[PDB]
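Colleague: Please see the structure below; I have some questions.
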Amino acid sequence: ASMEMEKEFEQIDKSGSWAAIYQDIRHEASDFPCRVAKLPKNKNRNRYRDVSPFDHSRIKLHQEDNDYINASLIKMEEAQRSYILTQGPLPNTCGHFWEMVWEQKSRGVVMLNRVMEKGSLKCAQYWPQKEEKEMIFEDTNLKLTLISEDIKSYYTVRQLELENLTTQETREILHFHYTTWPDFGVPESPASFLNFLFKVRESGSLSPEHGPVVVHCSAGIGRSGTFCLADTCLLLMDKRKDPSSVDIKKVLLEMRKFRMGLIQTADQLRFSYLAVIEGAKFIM
Ligand SMILES: O=C(O)C(=O)Nc1sc2c(c1C(=O)O)CCNC2
Ligand SMILES: [Cl-]
Ligand SMILES: [Cl-]
Ligand SMILES: [Cl-]
Ligand SMILES: [Cl-]
């Protein structure tokens with residue numbers, strides 16, 4: 001790999017067994033309890049009833065009334081990278097979302113969806129669109145201000161100021177918004193996906209000096225899983241002597257120990273292969 005991975009890719013392509021391989025992954029994936037996610041009191045904190053964090057990896061809010069947020073810590077030990085994957089916040093969980101960003105000391109938020117997709121609400125408007133209209137989250141005592149945005153053709157980078165209204169301490173949060181990645185679909189090219197990923201890496205947001213980057217789409221599993229799988233596989237291919245031993249299927253199953261349903265379609269799995277192959281070549 002890239003040679004060994006590319007060879008494997010062409011073989012799967014030739015036999016047309018992407019769907020078969022993807023289904024194998026779903027069958028083999030971990031099935032851990034999500035008791036807390038499924039408590040009655042948490043019903044309104046979940047966007048989709050079929051998408052919940054495992055108890056063992058769920059992010060806990062440091063709040064005395066209810067610690068629950070639909071978010072999971074994905075800790076890739078060998079790759080030496082962590083991510084927080086979470087659903088697109090609901091109108092009632094935006095305060096929670098930013099409480100999590102604050103408490104976990106994250107530097108970046110990666111958003112891979114749009115607020116409305118095909119006429120359906122997929123994510124709350126959880127950040128301010130206008131500088132002069134800041135957002136105040138009274139429940140978690142946080143204020144959020146748009147400082148600037150860098151709008152590119154297929155993604156936007158925003159500078160946000162998150163302020164703890166209790167202490168008046170402020171932090172700069174980078175918001176990386178992929179705006180042309182359709183739900184249950186794939187990016188328009190490996191190149192544009194990789195350019196985006198590299199921008200996130202270059203920002204320092206994935207650095208161990210900060211808390212884990214927060215990654216989300218609508219459910220925090222399909223597009224989110226695709227993004228994280230590619231990043232981790234690229235790390236492995238660069239850190240392993242004999243990078244040929246990087247088995248994307250095994251890495252995805254390792255990730256799914258931490259959150260269910262990562263990568264939601266066979267074509268997203270196929271795209272992950274392409275991204276990793278093309279990216280390996282660029283980095284090598
Ligand atoms: O946003 C994504 O990329 C993603 O995984 N979305 C998902 S996963 C998922 C759903 C959705 C959705 O957006 O409707 C609906 C219920 N089943 C699981
Ligand atoms: Cl949007
Ligand atoms: Cl919503
Ligand atoms: Cl591997
Ligand atoms: Cl699945």
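Along the chain as shown, residues are numbered 1 onward.
Looks like X-ray crystallography, 1.8 Å, at least that's what the header says.
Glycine too: its Cβ is placed from the backbone N, Cα and C atoms.
Annotations for this protein, taken from Swiss-Prot, read as follows:
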- 5-279: domain 'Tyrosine-protein phosphatase' (DOMAIN)
- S52 to A or D (Swiss-Prot position 50): No phosphorylation (MUTAGEN)
- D183 to A (Swiss-Prot position 181): Substrate-trapping mutant (MUTAGEN)
- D183, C217, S218, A219, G220, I221, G222, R223, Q264: substrate binding site (BINDING)
- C217 to S (Swiss-Prot position 215): Catalytically inactive mutant; abolishes sulfhydration (MUTAGEN)
- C217: active site, phosphocysteine intermediate (ACT_SITE)
Colleague: Can you name the residues of this chain that are 6 or more positions from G220 (substrate binding site) yet have a C-beta less than 8 Å from its C-beta?
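Modeller: Same-chain residues close to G220 (substrate binding site) (Cβ under 8 Å, separated by 6 or more) are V51, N70, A71, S72, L85, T86, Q87, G88, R259.
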Colleague: Other residues near the substrate site, CB within 8 A of the CB centroid of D183, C217, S218, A219, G220, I221, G222, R223, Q264?
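Modeller: Along the chain, the qualifying residues are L112, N113, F184, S224, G225.
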Colleague: Provide, as an integer number of angstrom, the distance between the C-alpha atoms of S52 (mutagenesis position) and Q264 (substrate binding site).
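Modeller: That comes out at 14 Å between the alpha carbons.
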Colleague: Within 10 Å of the Cβ of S218 (substrate binding site), how many other Cβ atoms can be counted across all chains shown?
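Modeller: So the number of other Cβ atoms within 10 Å of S218 (substrate binding site) is 24.
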Colleague: Among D183, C217, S218, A219, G220, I221, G222, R223, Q264, which the record lists as binding substrate, how far apart in Å are the two most distant Cα atoms?
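Modeller: Max Cα-Cα spread across the substrate binders: 12 Å.
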Colleague: Return the members of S52, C217, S218 (the recorded positions) with CB less than 6 angstroms from at least one atom of ligand 1, or none.
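Modeller: By the Cβ criterion, which requires under 6 Å to ligand 1, the hits are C217, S218.
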Colleague: Which chain-mates of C217 (mutagenesis position) that are at least 6 residues away have a CB under 8 A from its CB, listed by sequence?
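Modeller: Counting only residues 6 or more apart in sequence, the Cβ neighbours of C217 (mutagenesis position) under 8 Å are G88, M111, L112, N113, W181, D183, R223, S224.
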Colleague: With H, G and I counted as helix, E and B as strand and the rest as coil, say where DSSP puts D183 (mutagenesis position).
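Modeller: Note: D183 (mutagenesis position) is coil by DSSP, not helix or strand.
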Colleague: Would you mind ranking the recorded positions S52, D183, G222, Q264 by how many other Cβ atoms sit within 10 Å of each Cβ and giving me the lowest?
Modeller: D183
